[PDB]
Amino acid sequence: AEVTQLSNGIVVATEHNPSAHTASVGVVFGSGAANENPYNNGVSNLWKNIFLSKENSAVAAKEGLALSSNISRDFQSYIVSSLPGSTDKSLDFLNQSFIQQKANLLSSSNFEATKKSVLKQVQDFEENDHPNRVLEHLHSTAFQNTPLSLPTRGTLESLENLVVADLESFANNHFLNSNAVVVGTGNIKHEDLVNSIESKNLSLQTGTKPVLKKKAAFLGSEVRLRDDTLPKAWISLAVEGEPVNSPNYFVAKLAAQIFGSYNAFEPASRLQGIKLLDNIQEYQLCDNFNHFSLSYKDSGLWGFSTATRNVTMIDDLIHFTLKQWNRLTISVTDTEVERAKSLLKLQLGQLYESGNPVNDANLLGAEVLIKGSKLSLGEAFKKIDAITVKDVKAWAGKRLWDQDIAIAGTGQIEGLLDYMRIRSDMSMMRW
Amino acid sequence: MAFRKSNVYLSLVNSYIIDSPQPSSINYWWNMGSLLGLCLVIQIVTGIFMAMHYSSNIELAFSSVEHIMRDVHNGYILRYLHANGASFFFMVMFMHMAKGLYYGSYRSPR
Amino acid sequence: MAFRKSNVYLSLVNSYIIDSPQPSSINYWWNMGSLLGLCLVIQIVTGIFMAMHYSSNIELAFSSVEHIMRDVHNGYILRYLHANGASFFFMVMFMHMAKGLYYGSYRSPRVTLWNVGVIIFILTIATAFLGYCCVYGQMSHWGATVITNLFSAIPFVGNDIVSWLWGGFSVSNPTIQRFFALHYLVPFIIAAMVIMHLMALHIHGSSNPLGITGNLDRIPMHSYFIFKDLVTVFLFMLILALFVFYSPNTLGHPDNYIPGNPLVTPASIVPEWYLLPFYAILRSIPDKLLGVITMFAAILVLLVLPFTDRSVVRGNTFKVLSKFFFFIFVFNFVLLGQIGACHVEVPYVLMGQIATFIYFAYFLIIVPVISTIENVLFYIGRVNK
Amino acid sequence: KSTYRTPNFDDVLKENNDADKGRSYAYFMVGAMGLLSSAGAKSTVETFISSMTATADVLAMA
Amino acid sequence: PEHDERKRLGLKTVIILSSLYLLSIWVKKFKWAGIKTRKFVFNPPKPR
Amino acid sequence: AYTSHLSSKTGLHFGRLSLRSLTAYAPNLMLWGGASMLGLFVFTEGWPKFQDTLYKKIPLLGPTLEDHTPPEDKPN
Amino acid sequence: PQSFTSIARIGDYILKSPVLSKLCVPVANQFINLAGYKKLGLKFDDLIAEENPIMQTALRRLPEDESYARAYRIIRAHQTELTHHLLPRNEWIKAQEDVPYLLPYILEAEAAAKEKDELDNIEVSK
Amino acid sequence: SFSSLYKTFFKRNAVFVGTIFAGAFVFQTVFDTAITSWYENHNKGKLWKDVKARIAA
Ligand code: HEM
Ligand code: HEM
Ligand code: HEM
């Protein structure tokens, strides 16, 4: 359904869909925030925000073009959305403003304003957004002293040290031809986009990106950023998950779906077919949780992330969650796997084929940057339907039974016990 | 909640042994109280297993202790365990009282 | 707040004795638990004050008990108080267990309470047996011989367990000194088990004779049930004083005043009267292994009763058939005791076997069927269709 | 100093961090302690029971 | 008269308890390593 | 096609224990039975009846347990 | 311990049969008169032991006027049996007054819990 | 083959405690024999078997 082709310098990937009413054109680079130091962290955030400057957005909005940008740990994307007859203008803007004439966005008194804007933005994230910063600290201690622990927002002390030369240096090291994938989603054809890319000479740069010296390695640890003036108690908790293009990638996604996500204030989320809600709905142990399976180029993370105002029974919450995690190793039943298979196919269909051609361009550029081609939804559904109970048991014996955990928490987490008491829940005494 | 928490007796065991919040910085002088509990269990068990054989008349007291040393299988183990364990009971108890005297564990709350 | 609530120990005494919310409608059958505590304090105190004079050797056991009865000042008071207070301990214990069986105090909240009670029942039976064997009369020696020769029926290690319990090759000096050390020890396990009984009682409160919820009308235990229990405490002391000072050897077998002779069988070996129903359930089965297994099952079949009482209202207060069969169980127990006192003769063997079957069919057959039938009758007597 | 700058645990981290290797090393020590505790507990319980079994004074009169 | 057997059992007991003491020291240090190598940092909070 | 109903059976259960959980647990129950049997083989080793029946039948540790005192220096 | 749905099933089978009705209904009426809970002012659904989550659910779902009236009947029976008397004969619960008022709430909570357990232990036919 | 070593002996706690008790049985027998042999060999000539052999010769 989707067509990727390597033209003479660059990889063009389209996902044509004529039922759409927009067409998102963009370039997705494969050098996210894992390609930073501790000292220039947040230069990708600043590249994102000077791509989305007021000066750069007036130019696009005069032509009927909306700009969307995204920073992750693996990839970073710069996507230009437009009406379907306006793909040539999207490529003209992406060529001129971002690729060739790059030293005009990077002027003084625009870089300064955008640096002040991302300083205020990162400070507002670090003070107010409590679940997402607990997940960021979960990466910060799961993969510490290793490239994957860098927060994609960038820290507040490393963003203040940044000058224009750091953005130019990151641009020359990463915004390359061997590192880019130019993506067209919405309703532009693959022939039309590649004809437009051959028409105007579209080349970013020639060198190769810097090879990282140490691969990402999970180190079991914890961080305890307790803040007794916060109402709730946010705690993420994770084991090492499968990386992307692993054979147990969909199995890790399925095992995350066996325990699903939950929202105690929603009455139709109380009635989910999880066996953990019998434990945690008696004394209302949590307000919400979500089990995630993140996967990156080098490693991944598998666990959950919760929040509760029952600050005295944090230990019962963590205990019952990890004692349910042991059931994948010992006694996961068949209907849990079938319910999770149906719900995982539903989650994957709501993620991949939504009506938003920005998100499809993000996912397509990432999945053909890492793997070189995009796996179709039918083959993914067959790989999901081929997962048996024995596969979840083997994966949970490998990755979950008595493995090291990474924990991260903020708020009123005095009730959260220390590491060895929580890590003793990863393996029962067979009862 | 957990079964060690919701039970009647396991909540006592949990709040005194399992979940009992101890400070991080207490040293091996705080092991003397647990050692006194171990000492007392040793004394009670060995004393019962020697009171099974001890005869408390004035004509049979010393000879019955001598019967424990001679005729009872591993009876010298019980007798020497009782005597040396009472001496160690008082050694560890003097260390417990001296710890309370040094670190001021007698003061206003305690 | 008050000092009776704020202190460490007075909060325990307050929350168990002084402010303990009892339901208003409980009756004098709820006094037997406090009476059992009084019996235990009587037994432990008179036991210590006789252990100061008793000698556990096999040549000095009976002579030292007679030294208590003759030479010790008020020692006859202590000995008759200990013996008849053990008989009264078991009377009030049977009343406590029977009011639990009657008013449904074994059901869903108080299963832990019922099971700790059964553990206390087993330990008190064992204490009474060892203390009866401490006198070393004729019934003491031969009761020890019979009940510890019961364990030679286990086919693997029966002789090993028997010669480990005896301390030798028959019941002798090491057996009697063993039994005295154990008879001193085990009542403190009973006191700790009584504290566990009080914990399991305190977490859910008492039941009431109606069976309905008692959370609505409650009364603090001090100044109401303190004096309501003082009435039965003085009544228990009055009946015990009668049986200690005027008929002191009525509840005792007269063969215990013969010294312990291993070469003479006293022609009817019979334990104390409160172990006689279990002695009858023992002798009903014509096999030594299945007999002691049936006696242990006779003590342990009360653990089945929370899961066989199929009723939906608690207690036989409002149940006609359950009331009738409960008193059939009670008088079957009295028949079983009178059967076990008898010799092994022709109508008595069949009557003991039939009474043992009725004893086990009460918990296992009669109670589920009768309670299911009463559930159906309670439904269809007031549902119009 | 940020909270995302984790401190220097490098003096206490072991250089290789194989999971099965480190867990076999930890559980071999815990299992050896349980081994010798089982032997000592057996010897202790058999000591007290064998004290309760019989005496030489009656085994001579056997 | 228990002298020989008492010294024999003393050798057995002393060997087993010395090995258990050293293993328990290792198990203590292993269980306590995660607490023993903690680090606290303090970036003082903003005034309200 | 189109599926209007969800076809399912109600399993087999006794409230908490399920047949599926019992079949998933049963080999580790056999392992715990074997572990407790080894525990009884430990804590009954000094028992000379169990030595005579079981532990002296062992190839390399069997004759190790039995004694070699003659009936000239045994008092009984 | 016996489920209320089972009591309803057996009792409905007895009541829907013309022979079993005329044979067992007077036995139950005389059983209820001998049971004597009406002399204390109690209806039968005050007598059900409430210390289980199905009964706690039904008692939470009882409307408030029945809750206040049940509270008064329970307190009145406690005081009556405290004084070791009965209520006077005009204060006895009449036969037409002894209606099962808690029974639809008990049977509905029982059906909900049985359906919840059955869906907890399903096996999808694949 | 540390993965195989862990997966065999240390994954299941039942097999773990079973190996603990099996090792404790083998240890009790072998170690008691070793201490008995070392004690009787250290005290050679002083035990009753050696005094009895001297009387016999
Ligand atoms: C509080 C704990 C105890 C202490 C401190 C203690 C102290 C002592 C001491 C010092 C001796 C003299 C030892 C000697 O020189 O021979 C002794 C002897 C004795 N104790 Fe205890 N004891 C305790 C518990 C018990 C208990 C509970 C009993 C009874 C069951 C008991 C029974 C004996 C006996 C029978 C002796 C007789 C002599 C002997 O064989 O040692 N002990 N005790
Ligand atoms: C649980 C409570 C107790 C019960 C049920 C109990 C039961 C008995 C019985 C029935 C007898 C035989 C009485 C006779 O017929 O002469 C007896 C004897 C005896 N008991 Fe107890 N007893 C208890 C507590 C104690 C305690 C705690 C001690 C020790 C301190 C003790 C010491 C004695 C002694 C020394 C005898 C010897 C004979 C005598 O003097 O009566 N008793 N016990
Ligand atoms: C030393 C023996 C005992 C003592 C001191 C004791 C003490 C008590 C006390 C004080 C109560 C509360 C008052 C009452 O309800 O009567 C109680 C309640 C109870 N006991 Fe016992 N008890 C003993 C033995 C037993 C036995 C042998 C059983 C039967 C297995 C038992 C079962 C119960 C039950 C079921 C209750 C709750 C009764 C209710 O609240 O309706 N107890 N016990």
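For this deposited structure, the header notes the method as electron microscopy, 3.3 Å.
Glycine is no exception: its Cβ is also placed from the backbone N, Cα and C atoms.
Here's what Swiss-Prot has on this protein:
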type	residues	note
BINDING	C:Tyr16, C:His202	ubiquinone binding site
BINDING	C:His82, C:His183	heme b b562 binding site
BINDING	C:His96, C:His197	heme b b566 binding site
MUTAGEN	C:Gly131 to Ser	In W7: Causes respiratory deficiency
VARIANT	C:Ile122 to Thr	In strain: ATCC 44821 / 777-3A
When distances run from the Cα of C:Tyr16 (ubiquinone binding site) to each of the binding-site residues C:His82, C:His96, C:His197, the nearest one:
C:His197
Given the recorded positions C:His82, C:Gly131, C:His183, C:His202, find the one whose Cα is closest in space to the Cα of C:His96 (heme b b566 binding site).
C:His202
Which of these recorded positions is closest to C:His82 (heme b b562 binding site) if you go by CA atoms: C:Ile122, C:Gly131, C:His197, C:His202?
C:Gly131
C:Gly131 (mutagenesis position): secondary structure state under DSSP, collapsed to three categories:
helix
For C:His202 (ubiquinone binding site), the number of neighbouring Cβ atoms whose distance to its own Cβ is within 10 Å equals 15
Taking ligand 3 as the reference and 6 angstroms as the Cβ limit (strictly under), which recorded positions among C:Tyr16, C:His82, C:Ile122, C:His183, C:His202 are close?
none
Cβ under 6 Å from ligand 2: which of the recorded positions C:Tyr16, C:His82, C:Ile122, C:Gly131, C:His202 qualify?
C:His82, C:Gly131
Measure from the CA atom of C:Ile122 (variant position) to the CA atom of C:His202 (ubiquinone binding site) and give the result in Å, rounded to a whole number.
22
Between C-alpha atoms, which of these recorded positions comes nearest to C:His197 (heme b b566 binding site): C:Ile122, C:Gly131, C:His183?
C:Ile122
What whole-number Å value do you get for the CA-CA distance of C:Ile122 (variant position) and C:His183 (heme b b562 binding site)?
14
Which residues in the same chain, at least 6 apart in sequence, have a Cβ under 8 Å from the Cβ of C:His183 (heme b b562 binding site)?
C:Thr127, C:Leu130, C:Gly131, C:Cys134
Take the Cβ of C:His82 (heme b b562 binding site) and count every other Cβ within 10 Å, whichever protein chain it belongs to.
20
Row C:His197 (heme b b566 binding site), column other C-beta within 10 angstroms, all chains, value 21
Using a 10 Å cut-off, grab the number of neighbouring Cβ atoms around the Cβ of C:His96 (heme b b566 binding site), all chains included.
21
Around the C-beta of C:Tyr16 (ubiquinone binding site), how many further C-beta atoms are within 10 angstroms, looking at every protein chain?
15
